[PDB]
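Data block below; observations after.
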Amino acid sequence: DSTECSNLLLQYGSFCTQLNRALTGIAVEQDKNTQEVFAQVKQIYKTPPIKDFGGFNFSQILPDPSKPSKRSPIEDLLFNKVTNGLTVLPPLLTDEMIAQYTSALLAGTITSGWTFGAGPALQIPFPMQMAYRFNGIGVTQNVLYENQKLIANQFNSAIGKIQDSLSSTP
Amino acid sequence: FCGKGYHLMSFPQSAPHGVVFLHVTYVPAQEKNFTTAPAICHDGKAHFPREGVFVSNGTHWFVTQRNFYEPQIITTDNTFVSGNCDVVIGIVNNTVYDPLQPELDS
Amino acid sequence: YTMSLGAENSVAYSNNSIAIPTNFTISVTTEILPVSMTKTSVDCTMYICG
Ligand SMILES: *[C@@H]1O[C@H](CO)[C@@H](O[C@@H]2O[C@H](CO)[C@@H](O)[C@H](O)[C@H]2NC(C)=O)[C@H](O)[C@H]1NC(C)=O
Ligand SMILES: *[C@@H]1O[C@H](CO)[C@@H](O[C@@H]2O[C@H](CO)[C@@H](O)[C@H](O)[C@H]2NC(C)=O)[C@H](O)[C@H]1NC(C)=O
Ligand SMILES: *[C@@H]1O[C@H](CO)[C@@H](O[C@@H]2O[C@H](CO)[C@@H](O)[C@H](O)[C@H]2NC(C)=O)[C@H](O)[C@H]1NC(C)=O
Ligand SMILES: *[C@@H]1O[C@H](CO)[C@@H](O[C@@H]2O[C@H](CO)[C@@H](O)[C@H](O)[C@H]2NC(C)=O)[C@H](O)[C@H]1NC(C)=O
Ligand SMILES: *[C@@H]1O[C@H](CO)[C@@H](O[C@@H]2O[C@H](CO)[C@@H](O)[C@H](O)[C@H]2NC(C)=O)[C@H](O)[C@H]1NC(C)=O
Ligand SMILES: *[C@@H]1O[C@H](CO)[C@@H](O)[C@H](O)[C@H]1NC(C)=O
């Protein structure tokens, strides 16, 4: 609040304007980064009320209705595990909307495969989507269909191990 | 990476201090519902599509390519046999045509 | 107002139904990428002292 200091500071010209403009550019760049990463879909997709995906369990990654924040158990664990002229601008997207964007992406990739990323969301059963992905890596569809229960059990076990590993590692 | 949709090709254009890419892409449109099954059960054997997907319009079963609706008769030429019908969950019963059958029939 | 993320779309998922496209659209989109800047040189002695 010193007027004499500001009067002397005016002799140095537009340094303050350059610093403010650089910080403003960084601040808008962060919002642009979040927009590029998460806002890749213009349709907010939702999962069906019945979670019948041919034995595949997505409870750990889908949003929990019981929680007020509408986050997944994994996302809730991730949020729990992260702990003079200065101002902090709030982010343009709140955590709820970023969670909603991830929920839309998860619903699209579960119910529609990769079709929603390339155009309109075309529904396909999940054991058929998995067979298509198996064909993508050069494995025949029959291998997926015959061993569907084992693959579903392995996927659920791996998701649980991921949650345990995140909860158990600082 | 090269536009929204299934990428077909791209065109470069010069711009002052820059480049403009015209991405020509293929976007699916006018989708239609069909009833689908993982496999077709015929003669105690399970048939799976070589490259397409089994669809049903309500009464008849066909096999079509995944990205465009082109129904074709389910034959031995576009399906492969692996195992019986007891393992695959959701297999439905339908006939599988054989192209060789009229040749020795006549 | 509070922003709307996107138009709501509920995909009709079921265990035995698929959606197959019957038509297509050839879509051309533009992507603008900067390549170079203006090449600037500053005479340090002339700038500071003339
Ligand atoms: C999907 O996975 C979830 C989470 O593992 C299962 O929920 C568990 O169900 C058992 C049996 O009722 C409970 O003892 C656990 O406490 C539940 N865990 C949680 C985190 O709620 C769920 O049963 C699985 N299957 C389906 C169809 O949702
Ligand atoms: C599903 O598609 C098949 C193939 O076009 C339909 O079968 C045809 O139905 C018409 C309508 O009477 C007949 O004139 C043709 O002779 C049929 N073709 C064959 C090979 O049988 C079938 O009706 C369609 N089913 C539905 C519910 O639309
Ligand atoms: C598809 O065809 C198979 C074989 O023709 C059917 O399996 C038979 O089902 C009856 C009644 O459930 C049993 O008495 C037979 O012993 C079964 N045979 C075999 C070889 O498994 C099957 O039920 C048919 N599915 C549908 C939906 O019609
Ligand atoms: C495929 O069938 C489903 C179910 O009949 C259609 O989904 C319905 O679409 C209408 C039209 O807007 C909605 O009012 C319903 O709420 C939808 N139902 C569900 C369960 O989501 C779907 O539109 C059909 N697909 C096509 C391409 O016609
Ligand atoms: C697929 O979509 C194209 C749109 O590009 C359809 O072409 C149009 O068809 C209508 C009716 O015949 C004409 O009035 C328009 O002038 C056509 N547009 C163009 C650009 O040619 C085409 O008919 C559609 N095909 C199917 C099977 O639905
Ligand atoms: C789909 O689920 C119903 C029960 O909701 C079941 O009767 C049917 O056999 C299932 N179909 C497939 C292909 O899994």
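Here chain A follows Swiss-Prot, giving residues 745-827, 856-942 in order.
Per deposition record, electron microscopy, 3.1 Å.
Heads up, the Cβ atoms here are built off N, Cα and C, so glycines get one too.
Features as listed in Swiss-Prot:
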- A:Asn764 to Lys: In strain: Omicron/BA.1, Omicron/BA.2, Omicron/BA.2.12.1, Omicron/BA.2.75, Omicron/BA.4, Omicron/BA.5, Omicron/BQ.1.1, Omicron/XBB.1.5, Omicron/EG.5.1 (VARIANT)
- A:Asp796 to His: In strain: B.1.1.318 (VARIANT)
- A:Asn856 to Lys: In strain: Omicron/BA.1 (VARIANT)
- A:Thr859 to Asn: In strain: Lambda/C.37 (VARIANT)
- A:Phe888 to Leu: In strain: Eta/B.1.525 (VARIANT)
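A map of Swiss-Prot features onto the structure.
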residue  : record           : Cβ within 10 Å
A:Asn764 : variant position : 11
A:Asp796 : variant position : 12
A:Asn856 : variant position : 2
A:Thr859 : variant position : 5
A:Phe888 : variant position : 22
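Comparing A:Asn764 (variant position) with A:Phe888 (variant position), their Cα atoms are 41 Å apart once rounded. Secondary structure at A:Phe888 (variant position), taken from DSSP and collapsed to helix, strand or coil, is helix. Between the alpha carbons (Cα) of A:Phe888 (variant position) and A:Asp796 (variant position) lies a span of roughly 20 Å. Those variant positions from the list A:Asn764, A:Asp796, A:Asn856, A:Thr859 that have a Cβ under 8 Å from chain C Cβ atoms: A:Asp796. Cα of A:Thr859 (variant position) to Cα of A:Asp796 (variant position): a distance of 48 Å. Under the three-state DSSP scheme, A:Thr859 (variant position) falls in the coil class. A:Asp796 (variant position) is 56 Å away from A:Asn856 (variant position) when you measure Cα to Cα. By the rule that a residue counts when its Cβ sits under 6 Å from some atom of ligand 6, the variant positions A:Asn856, A:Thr859, A:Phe888 yield nothing.
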